[PDB]
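A short worksheet on the structure shown next.
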Amino acid sequence: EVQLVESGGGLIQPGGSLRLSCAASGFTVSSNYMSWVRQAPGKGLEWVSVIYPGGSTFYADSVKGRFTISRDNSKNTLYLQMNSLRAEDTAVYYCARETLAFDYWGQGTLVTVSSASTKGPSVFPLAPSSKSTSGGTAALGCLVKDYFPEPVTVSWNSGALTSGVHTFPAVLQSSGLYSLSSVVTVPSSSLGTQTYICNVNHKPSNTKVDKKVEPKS
Amino acid sequence: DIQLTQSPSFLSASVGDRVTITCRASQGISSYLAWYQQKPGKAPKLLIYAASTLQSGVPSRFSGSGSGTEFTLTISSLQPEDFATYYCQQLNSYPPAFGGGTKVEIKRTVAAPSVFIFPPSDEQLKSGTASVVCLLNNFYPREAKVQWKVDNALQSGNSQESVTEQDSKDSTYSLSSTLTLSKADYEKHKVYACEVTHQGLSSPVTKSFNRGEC
Amino acid sequence: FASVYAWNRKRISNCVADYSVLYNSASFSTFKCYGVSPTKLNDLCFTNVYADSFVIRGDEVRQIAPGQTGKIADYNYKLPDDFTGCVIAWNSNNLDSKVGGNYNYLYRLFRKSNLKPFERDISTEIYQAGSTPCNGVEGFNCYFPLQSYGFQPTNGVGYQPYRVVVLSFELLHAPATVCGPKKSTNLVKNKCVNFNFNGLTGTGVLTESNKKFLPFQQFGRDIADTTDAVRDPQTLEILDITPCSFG
Ligand SMILES: *[C@@H]1O[C@H](CO)[C@@H](O)[C@H](O)[C@H]1NC(C)=O
């Protein structure tokens, strides 16, 4: 029925600001209790703000002031204009339609680091090899490293292969940049035979690169 | 005074069984809250209504038991596909308190990993750094050990691992360890080895290559 | 008591109101006066007093005040911004909360627009949310607009039921109405005194009379127009007023 989608997340420094748009895909945001739910990664949730069908605010404890919610019924959009982020909110933001309980609440991210790198990948293909080969199957993958802007994605063959494709959690190095590697197993009879191209997309930047993985020379 | 709800987290079970999770309420609350299912890397979904009147669009495996305080959820006859955390809330009152979350594991049995070692790509050695990846594919006991060895010297403090969420199909784990060296230091040694220890292996498995051998 | 979404409304009228028995009863957990501080109530007179009555949660007593927001003050009971009366509230856990939950105390939680002050709304139409005409049928895009406190005796304070009474003194443009009780001293027969008889201010010796005042008169006057007799209220007995002793 109702499929709330949100947009507006990115990266900024303290004293910054940012408008978030809970785009009410779905109906009647004019007459519903709406709210913002926040969670830092590795942590439990937390509640931020709420609008009444009639207009009231009641902000949370720590984000009392410095933080503004509103709606637009004719556009079916909720608007969250924040500013002066203590950078201590670096969190994953959710907007949910409270219907006597909650439920129906999309997703959307944000990070408020005191820097900017915004660079993108460093992609290498990890070739299928006999040291990875065992009997009927052999594994190959793509290593995408050294990027700051956390949300990054790597698909296999434009989203074709869903068998054996496993992207591992990104790792945060001492350099301050993330890195990850996604690997997929495929029958050892099919080392080079078919197409295995990893599609790397970096959404905070605009990086899009396809890398083919082939057995070692 | 706000309510501080508590939960006995870190569950572990097998399929088709009964498990039961309680939620403390460190003040006199009435009988109106709610449970949520948080699969990893996703949005929550509420299961139990403001007591036990389970919200629609859910199977017949959850049985919320309500009271004045000490609320309790119970899963009977598990199914491999509930890898996530379960929270408490507390409707009615504006600023509401949330729980602490209970991750729930899913026992399996015994399944050794497929191991695979990847040397650094020629493109990266141009850049001046060498990543050496070692992959451990599918495996129940996650308590696996990855020992890197360079020319038979156990390598400490230049590796990083990460592990996947328990697989919703076959309930296994997969692990990737990355060893990071400079081009200069890489070119100073020959054998790169990755020795994996695991309960499904009778003795550890080593996958290895020799730098510079097609 | 009465629900919170259909409060009651008693129109106290001409009588003798003693807000002291209220003010000092010490049984009230909240006694705020806004237009007028409490101790001066038993010394003023208005045209009408209204008393509204209902039952709410414990921690919603802070929305019964001029200029607040929340599910209660938005659309259940709204107080104007220049309120004049007083708000009284006391805990009633033992009377209104019953084991298993007292589901007879409802409140409205959805409305199109906030109430005008002292406006009341007992309708029960399905709060059509989704553009799709509800057609009077529940389901999606249509919520029933009333919820019920399930009160239970083992609830922490701030979730136990509180009973509230809102007195609102109004002054239209009539000739008078209810006021506070008045004092009353004694008749010092034979003692030059300074007296006030419900408006008549004077000085002199007061003495028992033997004149027969009509069945509606008050005092008596003499040729050349000076007050020389009065009637006492507390008793209603003719009394003469003799000037003092000068010479
Ligand atoms: C006034 O009250 C007293 C009792 O306190 C009563 O005896 C007396 O008759 C009353 N007189 C009038 C005029 O009400």
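What you see of chain C is 347-593, where the numbers are those given in Swiss-Prot.
Using the three backbone atoms N, Cα and C, a Cβ is placed for every residue, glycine included.
Feature annotations, courtesy of Swiss-Prot:
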- C:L452 to R: Increased resistance to neutralizing antibodies. Decreases HLA binding to NF9 epitope. Increased binding affinity to human ACE2 (MUTAGEN)
- C:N501 to Y: Increased binding affinity to human ACE2 (MUTAGEN)
- C:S371 to F: In strain: Omicron/BA.2, Omicron/BA.2.12.1, Omicron/BA.2.75, Omicron/BA.4, Omicron/BA.5, Omicron/BQ.1.1, Omicron/XBB.1.5, Omicron/EG.5.1 (VARIANT)
- C:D405 to N: In strain: Omicron/BA.2, Omicron/BA.2.12.1, Omicron/BA.2.75, Omicron/BA.4, Omicron/BA.5, Omicron/BQ.1.1, Omicron/XBB.1.5, Omicron/EG.5.1; complete loss of interaction with host integrins (VARIANT)
- C:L452 to R: In strain: Delta/B.1.617.2, Epsilon/B.1.427/B.1.429, Kappa/B.1.617.1, Lambda/C.37, 19B/501Y, Omicron/BA.4, Omicron/BA.5, Omicron/BQ.1.1; Contributes to cellular immunity evasion and increases infectivity (VARIANT)
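Feature map: Swiss-Prot annotations on the structure.
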residue: C:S371; record: variant position; Cβ within 10 Å: 11
residue: C:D405; record: variant position; Cβ within 10 Å: 13
residue: C:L452; record: mutagenesis position; Cβ within 10 Å: 16
residue: C:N501; record: mutagenesis position; Cβ within 10 Å: 24
Can you figure out which of C:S371, C:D405, C:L452 (the recorded positions) comes closest in space to C:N501 (mutagenesis position), comparing Cα atoms? C:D405
Under 8 Å, Cβ to Cβ, against chain B: pull out the ones among the recorded positions C:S371, C:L452, C:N501 that qualify, in sequence order. C:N501
How big is the gap, in Å, between the Cα of C:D405 (variant position) and that of C:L452 (mutagenesis position), rounded to a whole number? 16
As a whole number of Å, the Cα atom of C:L452 (mutagenesis position) is distant from the Cα atom of C:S371 (variant position) by 29
